[PDB]
Structures are given as C-alpha cells and as structure tokens.
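Participant: Sharing a structure with you now.
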Amino acid sequence: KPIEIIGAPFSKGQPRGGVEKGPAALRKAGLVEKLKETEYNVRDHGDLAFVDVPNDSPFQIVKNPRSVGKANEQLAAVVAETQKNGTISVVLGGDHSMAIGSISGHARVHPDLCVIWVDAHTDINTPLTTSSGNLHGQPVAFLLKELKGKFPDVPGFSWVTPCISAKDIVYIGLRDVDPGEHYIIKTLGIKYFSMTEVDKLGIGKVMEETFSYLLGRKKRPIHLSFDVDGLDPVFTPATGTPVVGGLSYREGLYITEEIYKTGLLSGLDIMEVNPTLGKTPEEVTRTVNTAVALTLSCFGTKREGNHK
Amino acid sequence: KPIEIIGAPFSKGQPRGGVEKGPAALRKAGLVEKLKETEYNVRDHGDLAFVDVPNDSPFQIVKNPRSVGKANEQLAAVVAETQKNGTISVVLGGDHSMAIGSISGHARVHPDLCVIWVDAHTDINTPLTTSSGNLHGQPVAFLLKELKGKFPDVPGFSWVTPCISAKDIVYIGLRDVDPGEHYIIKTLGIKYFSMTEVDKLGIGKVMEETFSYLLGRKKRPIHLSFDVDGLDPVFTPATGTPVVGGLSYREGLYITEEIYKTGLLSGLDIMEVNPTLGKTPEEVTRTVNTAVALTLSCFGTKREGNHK
Amino acid sequence: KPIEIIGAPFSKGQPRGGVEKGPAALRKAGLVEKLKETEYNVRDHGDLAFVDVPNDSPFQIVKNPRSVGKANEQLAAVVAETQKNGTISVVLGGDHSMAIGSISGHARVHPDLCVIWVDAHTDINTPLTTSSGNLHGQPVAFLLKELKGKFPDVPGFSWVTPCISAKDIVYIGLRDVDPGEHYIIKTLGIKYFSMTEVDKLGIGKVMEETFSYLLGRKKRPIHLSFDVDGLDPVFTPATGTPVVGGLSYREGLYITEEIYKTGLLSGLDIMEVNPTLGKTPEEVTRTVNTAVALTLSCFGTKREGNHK
Ligand SMILES: N[C@@H](CCCC[B-](O)(O)O)C(=O)O
Ligand SMILES: N[C@@H](CCCC[B-](O)(O)O)C(=O)O
Ligand SMILES: N[C@@H](CCCC[B-](O)(O)O)C(=O)O
Ligand SMILES: [Mn+2]
Ligand SMILES: [Mn+2]
Ligand SMILES: [Mn+2]
Ligand SMILES: [Mn+2]
Ligand SMILES: [Mn+2]
Ligand SMILES: [Mn+2]
C-alpha cells in the first residue's frame, strides 16, 4: 500500500490567507524525503489548482460558498481516484473546510470507513447555527447523514452526498464548542473525548476506548482528520484559532502511534498550519516541524526506535 | 440557589500588601458579568470594610493577631447570613487567612459540611509551630477540633469555635509542607493527595477517591477553599508563595468541573491572587484570567460545551 | 548505611569538555550540606584524578579508548571499596561513559544487583554499530553478558568482565534510539518503558511494573543510573544531547521517590550535567538545581513533607 501526497493550498474557508502556504512549508521542512525513509513507497501528486469564483456572494451568512464548494468537488475526485488505485491519501492542509472533499472522495471507494477527528473544535455548525459564517467550522455538517435537510441548499455543494452517520465518528481534544454545536452532539449522540475526558482517563485509555467503539463490530478503513490546533498553543502556535489547555506533544504522538499500529489507516488530513502566523520565526518552525513529526508517526516512526 | 459575591480586600495575614487588590482585579476581568451568563442568579454584596487595629503587637511570633481576628469575625457574620438565606457564598481573596471567617460562618448554617483544600501548602501551623508568624499559613489550625487547646489563646480570636474534625477535610496539591505540619497530618490522620499521589493516580482517580472518602456515608455541603498557588507558577505566577511542580491548568479545571457535577457546592474561596506580583503585565493577566476560568467552572462552564 | 559522594570530572566519552565541571556545580549548589539534613550520614570522598593517555589513537571509529578505559578502571576500584564497607555510593557525573566503572565496581560486591536506567537513549551501541564513536553511548554494551564477544577487544578495557544479563535492567524515558540499538533490545528482549509506554500507562503504573519485573522473584541491590537528559529540555536544558518530549519534573521526582521507598538503593549515578551549555545563566541554574532535587529525593526528601 503506497502513499500519495496531495497538496491543497486553500484558504477561502476562513479569513486569513496564509494557510495557503501550509503545503509549501511542510514540503520545505523535508516532509517527502523523510516519508521515503519509511517502509512505504511515496508519491507526490503535487498541489491542486483551485478554480476561484469571481462573483461569490454570501449565502445568507456563509462566506465564499461557491469557491469552497468547487475546490472541494475537485479534491474529492482526486482522492477517490487514488483510493481506487489502492493507495493511502495524504492531504496537506489548507483550512479545514477541505475535509469535505477529502472525506467525500474517500467514502466513494470505502463507504464503510470511520472518522477520527483531532481538534479543539467540533466543526459541526450548520449554515443556520454558525455565527461567523466561516466554512472551516462547518465541514462535519455537510458530511453527516443525520443533518441532511436540516439547513437550506448551499450554492456550490449540490454535488455532496452525506456519507457518514453519527455513530461513525469520534472527536478527541475538544475545548471550544459553540452552544449550537453542543446541542447537536448531545442530541445526535456523537462520541467524543473532550479535554475533560482526556484528563479523567489518560490518553492511553482514550485510544483504547475509541478503537473498541469504532472497530468493535468489524474492522474497516480509518480516516484521520488532524487539525493542528488540537495540540496546545505552546506546541503548535502558528494556527488561526489557538485555544489554551490542549493536547501535549507527547499525547499527539501517542494518538498517531496507535493509529499506525492498527494497520487500518486509509486517509489522512494535516490541516490549519499557517506559516505567516508565528509570533516569531521559531514559533513557525516549531509548528511545521511538529506537523511533520505527526505525519511520520502515522506511517511507522516510533519513539522506541526503528530498524530495517 | 443564587450566588453571592463577597469581596475581602485583606492582606494582614502576610507581608505583601498587594493581595488587597485581588477582588478588584477579578471584577475588572469581568468576573460578575460572566457568572450572569450561567444558570445561576448572581448578587454582588460588594467588598467588606475591615476595621484595622492600630495597637496590634505580635502575640509571641504571631503578627497582626487582633487585626486578623477582627476581620475574620466580620466575614463569618456576613457569610452565615447569606447561607441563612439559601445562597452559595463566593469569597474573593485576599490572603488565605480569611478562610477562618469564611468556613466559620458557613459551618454556622451547615455544621455537616466537608472541606476540599487545593493548595501547595497545608496552612496548618499553630502559633507554636510557625516559624514565620504569618497567619495565612495557620487558618486550618483555628478550625480543627483536634487542635483545640493545643496552643495558647490568641488575641482577637476568642470568638472562634473549632468547627471541623480531621476526617472532614481533604488536601490536593501539597508540595511545600513544614516539618511541624507534616507531624500534625500524620498524627491526626488527615486525608491528602500531595503531588506524589496526583502523579501516581492521575487527577481522575484523585477526584473519585476524595468524593467517596467525604461523601461515602451520606451527602452534605461542600466548601472549596482554592489557593491559586495550588497550580504551577507557569499558570498562576502572580502569588506570594510560588512552588515549582504544581497542578496543571487542565488539572485545575478538572477539579472544579467535578465539584460542579456533584451539585453539592455550598461555599467557595478564591485566594492569594496578588496583581502587583507579576514579572510582567501578562503574568498578571494570566493569573487573574485563570482564577476567573476556575470560578466559572465551579458554576457550570464545561470544556465539552454548553447550551441553554 | 552511610552515603559516600564520589566525584568524576570526566569528558573523554564525548566531544564537549564542560561536563568535567558537573561535580563542581553540583557541590556549589549545596549538594553535600543538604544531604546532611537527611537521615543518612554523609561522606565526601572528593573528586578522582584520572590519568590521561597522551597517545590515544581511535580504535576503529571509537575515540579515546585508552583514556576512557583507564578512568573507568580507577572508578570501579574506588566504588567496590566503599561498597565493601557497607556504604551507598553516589557518583557525580561526568559523561555517561563512567557508568561502566560505576556498575562494574558495584557488581564486584553485589553480583545480584539490578539496574534502572533513566535516559532518552539506550547507550547500548557496540564499537561496530556506533556511528559517532563516542563512548558515552556505549556503556551498556560493555556490561551486558549477552553481548560478550559480539565486538572486537577494545584497548583499555581488557579489565572489564560483563556483569549483568539482559533480564537485569530496565530502561525508562527512551525516545532517541539508533537502528542498531533497537535491533539489539528487541533481539535480546530487554525490558523498557519508552515515552510511548509512559504515555500509555502513567508514571505510577510504570514504577509498579518495573519493580515487580526486577524484584518479583527476590529482593536485591538497586543501581540507579540517571542521565539528566531523561527529562524534557524545558527542565534540564544544560546537557549535550537534548531531546524533545521527555519526562516532566514531577515524573522525575516520582521515579526517585519510589526508589527511595523500596529501601534497596545501593548505587547512584547523576550524569551528563554540563554547566557550560545553558542558553542563559538561569538555564544552567535550572538544570543543576533539578539534579540536586532528584538526588535528595533518592535519599528521603518527599513532596508530602518530612519531620524528625
Ligand atoms: N466554531 C467556530 C470556530 C471554527 C474552528 C474551525 B477549525 O477547527 O477548522 O479551525 C466558528 O464556527 O467560527
Ligand atoms: N507554611 C509557610 C507558608 C504558608 C503558605 C500560606 B498560603 O498557602 O495561604 O499561601 C508559613 O507558614 O509561613
Ligand atoms: N546513540 C547516540 C547518542 C548517545 C547518547 C549518550 B548519553 O545518553 O549518555 O547522553 C550516539 O551513540 O552517539
Ligand atoms: Mn480547530
Ligand atoms: Mn478544524
Ligand atoms: Mn499556598
Ligand atoms: Mn493557602
Ligand atoms: Mn542520554
Ligand atoms: Mn546516557
């Protein structure tokens, strides 16, 4: 099972344009060369060229609906094709709104997959609950089957078909959830481990419980959508929405080390790295290097050591 | 059950006068407005005006005995009256010597209460074991029934009646205990979770064990006396006696989140915040904002989210 | 059982000469005076004068073989003599290559001892697997019986007799292991708790499992070889080989507190403190003071408190 890197220099899901530079910074930090040192064969598809939409007026409060909808449609097609060829897709983020296209294309080939979402946020607001209008905080709402028809058709997304049910996803790291989003996860009964649960259980028990919950019945493809702000700002300061009291460096690596050990990783998203948001040049280097270490961990690099 | 904020701008229990500004900084950080966003009805009694004692010579080694004794007598009366009216009392600290008055007035209405003491110190020296003479490190000694008659009558405190027995209190966070204090907790058998126990058990098991220990037999009123130096100096740097290796931000919030969930919180003390002790202006803002987050957590704010 | 401090100002096991100053900095921080405040009787043997070898050409890739071999032979004799007199030996580090002499002399008197190695590294490369040639990363290879005859005779070490078998040692804190070293620990089946295991289990369960593993059958002498880089660079920045994601201050103290409680500590090594490697003067003070706190903990100082 080879790996295929796919760049997604997109920032229309939020207001800060620098996340577009995420892919470049990750590559410049030597991401591809290091992955070639693993047991996997690596392939770089390159970066995608997203067709911008000039006249893109807000749908109600939702900003850049048509541009976000089209870029995600392009991504889904690309991901589905590589999945169709028996390869693991690695999407280099880009604001988190690109998860719509990443997960959608994945589910086209592997309809039985489950999703592990590492983030300080649930990203499940709907076009009607959102207060900001930024689509990087609404991706999960377009993918959940239970939310289908809970909000008006948004321009640019008629191509989307809800592909995951409430019981197929698990959140880890939550600590900044909007009132509407909380009502939704409680009502629909979505499984989550907020920082409170990580403190209570310990990251060891957290990973054990997420795997038995999702892989109890039968085994199946895993899709890990990693938002860099899942970790505390001390570790990943260069992000658009940092929240204090997050996961540690050690905990972030433990999550990815356990996911590698299942042998079921099928799709990966590394999102929200913004290289123009450091407080200093090293805060940037710190964030980019951590994202690279997490990616390598998903593919075999272990803290105990490695040998051929 | 409404809440009643009570300010206690007092600093005679120790040498640094800046703790008197604790209440003002907490209010300026928006403490009251935010509490009004919870499910509780809020009431601000205001700050107390403590009658200073001009001729206040040291009783042996004990400094400002009469001024500390009178200010606490005034506080007890105020707290007992609001408790008498079915309200939860919130005392805005002030050096920790004000816990004598806070707990005393509380026990007048709820004699069956238990005490959870979060601190790096036990604050249980007696007028005869103390080496500094500062009363903010002796409050527990005036409240324990087992210590009654273990030291000479101190001027200004003849109004005090020991209201709690050794089995009714639990310490969390200890890491700077004097030899005399250690002899006392071992001899009397007082329950505690020092940093060693938190490391061994994890904060999850620590809260589980403190609740079964205190609320095993029957349910009853809870009094949480929180000393801001319970958390590591990296989180709450603006305090008079910082000790390395303390509780994390996450652990501090876990403690308060669990106490809220019991539905038994009856009295609260937020102590030792000194706004004139930062190394920088942000070290101050960091400490004040953390104290506010802890207070809000005691009244319902959860990291998983909230909705009406 | 009295204690005997033994200084080892040596740096030929690696390239940076400043570790030679480790002993002096530790003593200047008041190490001996504080140990005299414990229940043990303290004795300072002083620092050793190591006979340098002028013509010391590299054995293959191994640097300073004869100088490292002789200094360790001198140390072993000194340690064995104090052990012979019923005293606990405390070796003030010095690069970690001095563990060869420390452990060797100890095993001469207590052949049944076990070893607890706290380090970010396994220090088990052989003269043939090493890529740097620095002997401070090869001490364990000269002491393991299973590795005897696995590499050519190195000049200066013909006096060494492998004294410990693979089942007699436990590693804690690993996070920077070379491919050759990993092949060795997996093949020989050596017990270890890398950072992954500490994250999964918690330091409490880690200490419980290392004690049952080593002291399950019968009780016996414990030798703790502590490399200061076992803790994260935020706590012990003044070291030659710092690695991110290490043990916390709290975890380091928990390890030593548990070792004291067994009553089986027989030999101690405090290594790799280099007072000329801070980024600032306080990074140095931070590292030296932490090493002193760890040493005091091994001999009775507890975070819960102490009294006579
Ligand atoms: N819920 C907030 C924040 C969204 C956070 C988006 B994220 O997790 O992708 O960075 C909003 O909807 O604007
Ligand atoms: N035990 C020391 C320190 C007291 C700490 C007081 B506290 O916890 O209220 O800040 C003393 O009695 O002087
Ligand atoms: N394995 C690397 C690093 C050795 C680390 C040595 B130590 O743990 O004593 O600081 C080397 O052999 O050069
Ligand atoms: Mn986020
Ligand atoms: Mn996100
Ligand atoms: Mn205190
Ligand atoms: Mn206190
Ligand atoms: Mn090391
Ligand atoms: Mn070492």
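Quick note: numbers on chain A are straight from Swiss-Prot, i.e. 6-313, in order.
Cβ coordinates come from backbone N, Cα and C, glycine included.
These came from Swiss-Prot, pasted as-is:
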BINDING   A:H101, A:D124, A:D128, A:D232  Mn(2+) 1 binding site
BINDING   A:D124, A:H126, A:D232, A:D234  Mn(2+) 2 binding site
BINDING   A:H126, A:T127, A:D128, A:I129, A:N130, A:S137, A:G138, A:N139, A:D183, A:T246, A:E277  substrate binding site
MUTAGEN   A:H141 to A, C or D  Strongly reduced catalytic activity. Minor effect on affinity for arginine
MUTAGEN   A:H141 to N  Reduced affinity for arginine and reduced catalytic activity
MUTAGEN   A:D234 to A, E or H  Reduced manganese binding and strongly reduced catalytic activity
MUTAGEN   A:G235 to R  Loss of manganese-binding and activity
MUTAGEN   A:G235 to A  56% of wild-type activity
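Could you place the listed features in the three-dimensional structure?
Facilitator: In three-state terms derived from DSSP, A:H101 (Mn(2+) 1 binding site) belongs to a helical segment.
Contacts of A:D234 (mutagenesis position) defined by a Cβ separation under 8 A and a same-chain sequence distance of 6+ are given as A:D124, A:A125, A:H126, A:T241, A:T244, A:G245, A:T246, A:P247, A:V248, A:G251, A:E277, in order along the sequence.
Taking a C-beta cut-off of under 8 Å and a sequence gap of six or more, A:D128 (Mn(2+) 1 binding site) has these contacts in its own chain: A:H101, A:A104, A:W122, A:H141, A:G142, A:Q143, A:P144, A:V145, A:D232.
Within 10 Å of the Cβ of A:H141 (mutagenesis position) there are 29 other Cβ atoms, across all protein chains. The DSSP secondary structure for A:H141 (mutagenesis position) is helix.
DSSP classifies A:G235 (mutagenesis position) as helix under the three-state reduction. Long-range neighbours of A:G235 (mutagenesis position) (same chain, six or more residues apart, CB within less than 8 Å of its CB): A:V123, A:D124, A:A125, A:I177, A:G178, A:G251, A:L252, A:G257.
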Participant: Using all protein chains in view, find how many other C-beta atoms are within 10 Å of the C-beta of A:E277 (substrate binding site).
Facilitator: 30
Participant: Running a distance check here. Ligand 5 versus the recorded positions A:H101, A:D128, A:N130, A:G138, A:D234: which have CB less than 6 Å from one of its atoms?
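Facilitator: If the test is a Cβ under 6 Å from any atom of ligand 5, the answer is A:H101, A:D128.
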Participant: Taking the Cβ of A:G138 (substrate binding site) as reference, which residues of that chain separated by at least 6 in sequence fall under 8 Å from it?
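Facilitator: For A:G138 (substrate binding site), the qualifying residues are A:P63, A:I66, A:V67, A:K68.
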Participant: Other Cβ atoms within 10 Å is the metric here; tell me which of the binding-site residues A:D124, A:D183 scores highest.
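Facilitator: Per the Cβ count within 10 Å, the most buried is A:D124.
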Participant: Going by Cβ pairs closer than 8 Å, show me which of the recorded positions A:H101, A:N130, A:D183, A:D234 neighbour chain B.
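Facilitator: Near chain B - Cβ to Cβ under 8 Å - we find A:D183.
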Participant: CB neighbours of A:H126 (Mn(2+) 2 binding site) within 10 A?
Facilitator: 25
Participant: Mind computing the max CA-CA distance among A:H126, A:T127, A:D128, A:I129, A:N130, A:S137, A:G138, A:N139, A:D183, A:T246, A:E277, which the record assigns to substrate binding, rounded to whole Å?
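Facilitator: Output for substrate binders A:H126, A:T127, A:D128, A:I129, A:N130, A:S137, A:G138, A:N139, A:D183, A:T246, A:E277: max Cα distance 19 Å.
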Participant: What is the number of other Cβ atoms found within 10 Å of the Cβ of A:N130 (substrate binding site)?
Facilitator: 26
Participant: What is the total of other Cβ atoms whose distance to the Cβ of A:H101 (Mn(2+) 1 binding site) is within 10 Å?
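Facilitator: There are 32 of them.
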Participant: Show, in sequence order, which residues other than A:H101, A:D124, A:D128, A:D232 on the same chain lie with their Cβ within 8 Å of the centre of the Cβ atoms of the Mn(2+) 1 site.
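Facilitator: Same chain, not in A:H101, A:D124, A:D128, A:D232, Cβ within 8 Å: A:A104, A:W122, A:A125, A:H126, A:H141, A:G142, A:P144, A:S230, A:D234, A:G235, A:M276, A:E277.
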